[PDB]
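Contents: one structure, followed by commentary.
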Amino acid sequence: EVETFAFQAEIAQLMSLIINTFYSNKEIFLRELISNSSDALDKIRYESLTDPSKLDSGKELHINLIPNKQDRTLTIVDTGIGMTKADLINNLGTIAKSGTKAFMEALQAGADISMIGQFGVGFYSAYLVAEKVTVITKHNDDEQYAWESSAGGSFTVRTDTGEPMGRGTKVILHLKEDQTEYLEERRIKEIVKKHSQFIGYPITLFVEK
Ligand SMILES: CCNC(=O)c1noc(-c2cc(C(C)C)c(O)cc2O)c1-c1ccc(CN2CCOCC2)cc1
Ligand SMILES: [Mg+2]
């Protein structure tokens, strides 16, 4: 029921560097995830311009940020195009092998970790703040699937039994114990205002309690 896969070696190396390098500017993870959501929303919008039925799975195009201090999780939900099972296995819809090699080479030449998005592998900056990441996704052409990894060289993919999503992607960040600042409303607002001013979709920061 659950399939376990090994990361390509270059991606495992990148994840180990992200988890073990000293780097204080960890807030960039949220810019990268919101950017990915915006790109996926662009994709379903473009497909809908010639086939309106592709929005039968949901006409609203938005990004929601959902902190939960009890679970110590930050969840980012979008209603973009979503990923098929094959996309998930294929490094979450990215050419991550060649992106990670170029990025780690740039880091050798003095590049900064904040440039990770220029190399198409910004997703993995989630491991700056998260000990585990779950990605739940639904694409019009496939069933709902959950990808998960705590690094350590492997990820799992399984059919998702949770709340049906309609269409889109949910990223659940299981935060490290010393990274709970990213559950505070003021901190999230600050990061969104600083890094995501020109995202062309409504970003709703949920409140708690
Ligand atoms: C069939 C094609 N589907 C998609 O492109 C897609 N659907 O949902 C995507 C999301 C992926 C991520 C992470 C997990 C990679 C998100 O955080 C949010 C998404 O909406 C998502 C996606 C969005 C962005 C990226 C990363 N880019 C980066 C630049 O090069 C191309 C890939 C990869 C995948
Ligand atoms: Mg693009």
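The residue numbers of chain A are those assigned by Swiss-Prot, with the residues present covering 16-224 sequentially.
Even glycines carry a Cβ here, placed using N, Cα and C.
The annotation that Swiss-Prot gives for the mutagenesis experiment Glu47 to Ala reads: Strong ATP-binding. Strong interaction with HSF1, HIF1A, ERBB2, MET, KEAP1 and RHOBTB2. No effect on interaction with TSC1. Every protein chain considered, the tally of other Cβ atoms within 10 Å of the Cβ of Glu47 (mutagenesis position) stands at 20.
For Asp93 (mutagenesis position), the Cβ neighbour count at a 10 Å cut-off comes to 28, with all displayed protein chains included. While the structure shown retains the original residue, Swiss-Prot records the mutagenesis experiment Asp93 to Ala with this note: Impaired ATP-binding. Strong interaction with HIF1A, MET, KEAP1 and RHOBTB2. Loss of interaction with HSF1 and ERBB2. Los of interaction with TSC1.
Take the CB of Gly97 (mutagenesis position) and look out to 10 A: across all protein chains shown you find 27 other CB atoms. The annotation that Swiss-Prot gives for the mutagenesis experiment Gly97 to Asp reads: Abolishes ATPase activity.
Reported as a whole number, the C-alpha separation between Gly97 (mutagenesis position) and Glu47 (mutagenesis position) equals 16 Å.
Taking CA atoms as the reference points, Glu47 (mutagenesis position) and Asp93 (mutagenesis position) are 13 Å apart. Candidate mutagenesis positions: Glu47, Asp93, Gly97. Those with a Cβ under 6 Å from ligand 1, in sequence order, are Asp93, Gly97.
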